[PDB]
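*Asks:* Structure below; questions to follow.
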Amino acid sequence: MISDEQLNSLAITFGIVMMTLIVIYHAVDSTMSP
Amino acid sequence: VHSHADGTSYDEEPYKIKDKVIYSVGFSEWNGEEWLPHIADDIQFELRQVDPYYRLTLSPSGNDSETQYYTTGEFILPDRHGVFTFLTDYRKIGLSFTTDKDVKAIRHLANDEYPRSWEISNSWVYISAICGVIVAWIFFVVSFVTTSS
Amino acid sequence: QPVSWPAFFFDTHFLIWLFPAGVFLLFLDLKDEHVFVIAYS
Amino acid sequence: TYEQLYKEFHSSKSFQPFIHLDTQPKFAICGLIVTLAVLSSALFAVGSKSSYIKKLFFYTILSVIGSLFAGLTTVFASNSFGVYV
Amino acid sequence: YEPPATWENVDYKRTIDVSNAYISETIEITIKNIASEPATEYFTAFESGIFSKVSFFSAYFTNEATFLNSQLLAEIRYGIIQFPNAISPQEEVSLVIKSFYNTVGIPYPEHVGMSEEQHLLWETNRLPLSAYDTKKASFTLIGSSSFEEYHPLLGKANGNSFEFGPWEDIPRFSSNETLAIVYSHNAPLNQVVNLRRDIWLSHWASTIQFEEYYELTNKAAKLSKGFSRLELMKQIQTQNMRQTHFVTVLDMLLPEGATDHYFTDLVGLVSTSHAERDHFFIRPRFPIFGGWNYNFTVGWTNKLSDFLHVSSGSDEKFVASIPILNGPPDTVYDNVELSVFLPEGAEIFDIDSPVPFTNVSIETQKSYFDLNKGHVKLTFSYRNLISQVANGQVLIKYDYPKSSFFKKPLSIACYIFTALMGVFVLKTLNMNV
Amino acid sequence: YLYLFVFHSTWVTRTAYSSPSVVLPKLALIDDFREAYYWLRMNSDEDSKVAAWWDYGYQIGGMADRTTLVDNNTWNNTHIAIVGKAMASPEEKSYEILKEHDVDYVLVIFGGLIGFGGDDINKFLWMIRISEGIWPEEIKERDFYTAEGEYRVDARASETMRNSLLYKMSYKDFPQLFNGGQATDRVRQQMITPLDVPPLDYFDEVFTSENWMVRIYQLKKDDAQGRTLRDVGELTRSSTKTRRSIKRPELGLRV
Amino acid sequence: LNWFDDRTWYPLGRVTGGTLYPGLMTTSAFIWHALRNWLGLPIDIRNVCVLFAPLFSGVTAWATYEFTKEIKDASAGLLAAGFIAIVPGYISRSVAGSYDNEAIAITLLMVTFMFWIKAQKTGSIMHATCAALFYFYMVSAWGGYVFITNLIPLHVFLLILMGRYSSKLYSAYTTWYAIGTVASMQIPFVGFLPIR
Amino acid sequence: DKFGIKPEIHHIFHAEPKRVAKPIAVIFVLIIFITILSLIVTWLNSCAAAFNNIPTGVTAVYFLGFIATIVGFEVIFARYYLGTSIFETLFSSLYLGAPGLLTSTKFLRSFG
Ligand SMILES: *[C@@H]1O[C@H](CO)[C@@H](O[C@@H]2O[C@H](CO)[C@@H](O[C@@H]3O[C@H](CO[C@H]4O[C@H](CO)[C@@H](O)[C@H](O)[C@@H]4O)[C@@H](O)[C@H](O[C@H]4O[C@H](CO)[C@@H](O)[C@H](O)[C@@H]4O[C@H]4O[C@H](CO)[C@@H](O)[C@H](O)[C@@H]4O[C@H]4O[C@H](CO)[C@@H](O)[C@H](O)[C@@H]4O)[C@@H]3O)[C@H](O)[C@H]2NC(C)=O)[C@H](O)[C@H]1NC(C)=O
Ligand SMILES: CCCCC/C=C/C/C=C/CCCCCCCC(=O)O[C@H](COC(=O)CCCCCCCCCCCCCCC)COP(=O)([O-])OCC[N+](C)(C)C
Ligand SMILES: CCCCC/C=C/C/C=C\CCCCCCCC(=O)O[C@H](COC(=O)CCCCCCCCCCCCCCC)COP(=O)([O-])OCC[N+](C)(C)C
Ligand SMILES: CCCCC/C=C\C/C=C\CCCCCCCC(=O)O[C@H](COC(=O)CCCCCCCCCCCCCCC)COP(=O)([O-])OCC[N+](C)(C)C
Ligand SMILES: CCCCC/C=C\C/C=C\CCCCCCCC(=O)O[C@H](COC(=O)CCCCCCCCCCCCCCC)COP(=O)([O-])OCC[N+](C)(C)C
Ligand SMILES: *[C@@H]1O[C@H](CO)[C@@H](O[C@@H]2O[C@H](CO)[C@@H](O[C@@H]3O[C@H](CO)[C@@H](O)[C@H](O)[C@@H]3O)[C@H](O)[C@H]2NC(C)=O)[C@H](O)[C@H]1NC(C)=O
Ligand SMILES: *[C@@H]1O[C@H](CO)[C@@H](O[C@@H]2O[C@H](CO)[C@@H](O)[C@H](O)[C@H]2NC(C)=O)[C@H](O)[C@H]1NC(C)=O
Ligand SMILES: *[C@@H]1O[C@H](CO)[C@@H](O)[C@H](O)[C@H]1NC(C)=O
Ligand SMILES: [Mn+2]
């Protein structure tokens, strides 16, 4: 199966990707919409 | 053996509170060569949780070739649910001692087993009112759509 | 059983201080939903 | 008969898997992307505001491919995750 | 019943090896013919009790490895041996009749301490109880370090053997005498009351998954004065590699190249398991003492390439040889249910089992991603199987056309396509007011 | 700050809120609860009743699958009090109270061998306090403390603590574990000797886990000749020295 | 619903029917049955109960997004969903294996507050009815439903003191109350308490 | 006397709650019946709810469907009140609301 340090890396990667997509979305929406 | 008033065994229909039940046992006496019916008049059956809820003297009711059969009447189980014990303890000084105990579970009334609304003369009013309101709503929707302002 | 202060930081990081600030900003516009939010808070 | 079968069972031909299990993960991933691409286009087709006929003839033809890929992708992903089909 | 008395035994060498947890009996005979008719069959007499529990019955000529046809019938019972060359009115032919009985002797004191050695009491017949008049006969016990008759036609020990011979002629059906003997045993004496094997074959992943569920119990001498954890730890502390009659570790022997082992219980999994070199050591949660139960599960996976061969007649016709047992080295099974699960599209074509079964069934049972109809499930039932003696491979020929191979992704895609069409319908419908 | 929050969150959930409950993790795994519950499940009668503190009722009933007496959803305090008064009274009163409720086994938790800390002896005082509000004239909480006011499990302990049921049912055979009889508790940090623990005359020990964490005893059936189990015990135990003189037993009138 | 187990509180017994919130077990059984019949996956029931909280934490995330898209904007809803997805204060009680009332409840709380805010700021009767339905779904899952029944009135009450009464308020609140209060008395456990 | 005959014991049940005499509960049912009749007469004869503006074109085949939906739901509930299971009620509601929703949203769209 998958070990623990791998699931930790996976959780952290999911979180980072989520928070980066959220920041990009907010920037796009705030710059291109009054 | 114990069962419903009408013979329906326990496994067929588990017990509940205030359900008529009957209990029966048989006693035989050995006298050296063969068994015969044992005739006694002081035997007691007890239905108890931790304390005796029912204590009834068994009365002779039927016979046979080798045993004598005793039975309580058609007593009504109590109105308290729980895991009860039907026990017959025959301990007469001089004779052999005999214990027969069965641990059953007396259930509570299910949401289905309650006198319906039409069976209670006190609730004819409320059901009549519900029906009246539903029929007035049904006529109001129709008369609200059909007619124009 | 009251809780001490470190637990509030333990359970929410960087979001404990922003919570009062957001209640304030939500108390500057004061729309109808914001009253529900403030009461909850 | 048991002996006739036991002798039949010793035929030099042995089972050879269609797609090796070691390379089933990869396929899955690949399939996944396609399953996500084409399918998504179909969903966007709805709401085009074109004729009903065009939006149906396009939705069905895009789903008859999204499905066909998604079935294989599901089989491969199940096999790769340890739950064999 | 009484069979024809057309055979006169001139020798009867009956040996009984009590070494393991089952009785292994061997009868060497040099039968001769009396009645003047060419005959081709021979009867062997078993009692009622022991006949109820017989796990293996083989016969063969002493000259070579020719296994003569031998079948148990279907109030002493009989087994029948059939010859291929009917013997002449006067002929002498030697034979070896091997049998395995699930019975074993009962603990004699019944209650014995954690460290005392245990004795077993086993009672059988002494004089040869056969369906014919024998001229010579013997009897020998082997497999225990100490033999002792119970309430004594007496035996003279020879090392670890206990030979007593009623050599002189004996009238047939001599069943009056019973012989009870106590021997010493120092093995766990474990028995599986129920086994539920399950072999799942998969063509897509090309794998065969085995999963077994064992209801085990040690039927050795019970533990007197309850179970004391302190006494156990003390024994572990000093008694290094000392033979015992409780189960500490089991050694499952799996097929070559197994992978993804797992050992589970009915309360989660167990972490005391170790798989090395086609071997799997499993330690139960608690040491199974005499009279204790333990129900558990074992599982593993193998390559389907070395269990499924493709018929050269038609490219879409498969044969499978699947083992009957894979478990502890010296165990006894009172019930086996071997289920084989073939893919959603198979069609059984032929079936063969090396040992007789009690019931064979074919059904379907749905599993993960089985939409139309479940896997084909073929179940064999067995009654008295012994670990090392019940060797054999069930053979199953079946069909699996490419059109059934590709029907699984097609079914999944049909489900997804119907879902999409329904979403489209409900998304292109005006429900506004 | 957002990325730091992600990292902090992952760390906190991996370190503080991801610890199992049935297995207890130098740094080895302790699976005594599942071991004892499974023993109960497989080597006991299917209609047996288990009597234990109310904290474990849901696992004793969910993993062992046996009838219990008290659960975690304490809805009848008087039943939890009956069950607490039977783990604090002399062995005879405990036998009576338990048998009257048809109890079959008794399960105690002992963490004095590996420093568990949440064992039964630690929550004993609550068993005393809950069973004191209903029978204030039988179980007195000030009788388990020493003459000074200390809760001691040592030799200096009160005779009431020494004679209670939980004490002699948890510390049975513990002194004779370590050679010399100098067994040292690890939760209370006190030395126990073989004399501190009186024998059990009414209960048999049927199971003790590998780390002595869970102990399961069984009520023995009343004597056939109808005498007190304590007299049976004293007869088998102190047999080498008996009163060989004949003296009128000074009984009362036979009815 | 008419269960009576004799394997607990041995002599007395437990009726269970009137001392249990049948909202989590019902959802678990429904998901189990659906996976078993409509999807072809005969997943075990222990895996449907161990992975219940993780599966419903993304439903709590979407509920938070929808609730925050009504207060400010979609971007704030995305931010709030991202926050509540992994915040430890929720993970403590939503970890895999924690098969308790809270896992489901704290999702239904947000699903109910999103409909109460849609109804309170739109005046719709349909959204007030959805709010009442999910409120009933919550009284039957968690004993902390007493939060909603005391926080939705307060809101309205406050809006009355601030002089912000409007027909939308009347419509929303009277629909929510009328429906939810009569539907919350049908749960055997909570019966006749709302009036007394 | 510890061993010997013992006195009997019979449980004591409570008296079930009393139900009002029947002739006192039929009068109120009659009052409610007369009240509903009077309501229907008040609508029918106060110049309100007069049955005009009845659709008769193609939209009439939709108006009947609208009525069919409403009355059919009240029939399902009736059946349920009389003993029908809850799952059968859910399935009946599904089957009757699938086309009823369409027919009753089309009626409202056609009726301005
Ligand atoms: C939570 O758990 C706890 C612990 O498990 C539960 O607590 C137990 O509850 C029991 C009942 O709820 C209770 O049992 C009753 O105790 C009463 C108190 O008696 C005490 O005082 C007397 C002296 O007066 C002592 O002798 C006795 O030992 C006690 O110390 C008893 O009075 C009750 O006896 C009656 O019931 C039993 C069994 O039902 C009969 O055997 C007995 O003969 C009594 O029966 C009379 O009453 C019943 C109806 O109640 C009649 O059916 C019957 O025919 C008898 O009727 C006569 O008397 C009545 C007046 O009582 C009269 O009107 C009639 O005409 C007749 O003359 C009974 O023994 C336990 O003591 C109690 N235990 C503890 C430790 O607290 C608690 O219930 C649980 N809570 C739940 C489940 O919600
Ligand atoms: C929109 C959703 C899209 C998908 C997103 C989520 C999926 C990713 C999941 C990641 C890992 C999951 C697998 C866990 C690891 C093994 C679990 C296990 O081993 O447990 C299994 C349970 O198996 C499952 O049911 C898992 C299902 C497999 C998941 C594959 C993903 C595809 C899903 C797409 C669904 C499309 C539906 C189409 C409609 C028909 C228990 O096996 P067993 O005890 O029977 O032993 C088996 C041994 N015999 C057979 C011998 C007894
Ligand atoms: C509207 C939906 C449309 C799409 C439909 C698709 C739905 C999802 C389908 C498949 C996804 C996986 C479903 C559960 C499979 C893991 C079972 C398990 O628990 O496996 C656990 C392993 O833990 C895991 O890896 C957990 C990670 C994987 C699950 C998380 C991803 C999906 C979560 C959302 C779905 C949850 C649905 C059930 C709960 C409500 C082992 O189980 P075991 O102890 O029996 O060992 C079985 C193997 N031995 C016996 C051989 C040892
Ligand atoms: C709404 C959408 C939500 C999306 C997110 C939801 C869930 C994901 C979050 C967390 C997942 C937890 C991961 C647990 C994994 C434990 C099992 C494990 O460890 O598997 C790993 C293997 O992995 C893999 O290489 C799998 C690679 C395949 C990539 C995934 C394919 C896409 C599936 C998703 C879409 C499915 C349907 C598509 C069309 C509808 C170990 O396998 P093994 O050695 O145990 O057995 C296998 C035995 N052999 C090795 C012999 C085979
Ligand atoms: C546009 C048309 C809309 C139609 C209305 C639609 C929905 C109504 C909205 C709310 C209804 C509130 C009243 C609840 C009554 C339930 C019926 C019932 O629980 O069954 C009851 C069982 O009694 C009970 O214990 C009620 C206890 C309530 C427990 C319910 C568990 C909570 C579940 C929460 C949601 C779970 C969803 C899972 C999947 C997401 C009767 O069942 P029976 O088979 O015995 O029949 C009996 C026929 N007698 C009545 C005439 C005899
Ligand atoms: C683990 O496997 C053992 C081995 O089969 C199971 O033992 C069996 O348990 C059942 C019920 O617990 C016994 O049935 C009983 O039969 C007696 C007649 O002897 C009857 O009077 C009882 O009312 C009951 O029906 C069965 O005899 C017993 N088998 C043996 C060989 O002892 C055990 O149940 C399994 N445990 C689990 C948790 O799966
Ligand atoms: C052989 O097949 C099965 C073995 O389980 C048995 O027959 C069926 O047994 C099931 C009970 O598991 C019944 O529900 C079925 O009605 C039985 N018959 C069929 C046709 O399925 C039985 O042991 C054997 N059946 C025989 C000899 O006919
Ligand atoms: C029942 O009747 C009497 C009992 O006094 C006696 O004949 C015998 O016990 C029984 N007779 C029959 C025919 O059952
Ligand atoms: Mn809880």
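The residue numbers of chain G are those assigned by Swiss-Prot, with the residues present covering 67-262 sequentially.
Recorded method for this deposit: electron microscopy, 3.0 Å.
The backbone N, Cα and C atoms fix where each Cβ goes, and this holds for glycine too.
What Swiss-Prot records for this protein is below:
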type: MUTAGEN; residues: G:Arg159 to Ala; note: Temperature sensitive and staurosporine sensitive
type: MUTAGEN; residues: G:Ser160 to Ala; note: Temperature sensitive and staurosporine sensitive
type: MUTAGEN; residues: G:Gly163 to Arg; note: Temperature sensitive and staurosporine sensitive
type: MUTAGEN; residues: G:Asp166 to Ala; note: Lethal; impairs the catalytic activity
type: MUTAGEN; residues: G:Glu168 to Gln; note: Lethal; impairs the catalytic activity
type: MUTAGEN; residues: G:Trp208 to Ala; note: Lethal; abolishes interaction with OST1 and WBP1
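In the displayed structure, how are the listed features positioned relative to their neighbours?
*Replies:* Annotation for G:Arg159 (mutagenesis position): spatial neighbours G:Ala119, G:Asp166, G:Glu168, G:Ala169, G:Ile172, criterion Cβ-Cβ under 8 Å with sequence separation of six or more.
Shown in sequence order, G:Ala119, G:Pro120, G:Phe122, G:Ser123, G:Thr126, G:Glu168, G:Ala169, G:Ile172 are the residues of the chain, 6+ apart in sequence, with a C-beta less than 8 angstroms from the C-beta of G:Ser160 (mutagenesis position).
Every protein chain considered, the tally of other Cβ atoms within 10 Å of the Cβ of G:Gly163 (mutagenesis position) stands at 15.
Classification of G:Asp166 (mutagenesis position) by DSSP places it in coil, neither helical nor stranded.
Within the same chain, residues at least 6 positions away in sequence whose Cβ sits under 8 Å from that of G:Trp208 (mutagenesis position) are G:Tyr87, G:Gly89, G:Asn167, G:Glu168, G:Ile170, G:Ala171, G:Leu174.
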*Asks:* When the number of other CB atoms within 10 A of each residue's CB is tallied over all shown chains, which of the mutagenesis positions G:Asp166, G:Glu168 has the maximum?
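*Replies:* Of G:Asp166, G:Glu168, the one with the most crowded Cβ is G:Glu168.
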*Asks:* Taking only the mutagenesis positions G:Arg159, G:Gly163, G:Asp166, G:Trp208, which have a CB closer than 6 angstroms to any atom that belongs to ligand 4?
*Replies:* none
*Asks:* Measure from each Cβ of the mutagenesis positions G:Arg159, G:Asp166, G:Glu168 to the atoms of ligand 9 and list the residues where some distance is under 6 Å.
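*Replies:* Near ligand 9, sequence order: G:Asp166.
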*Asks:* For G:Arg159 (mutagenesis position), what is the secondary structure by DSSP, using just helix, strand and coil?
*Replies:* helix
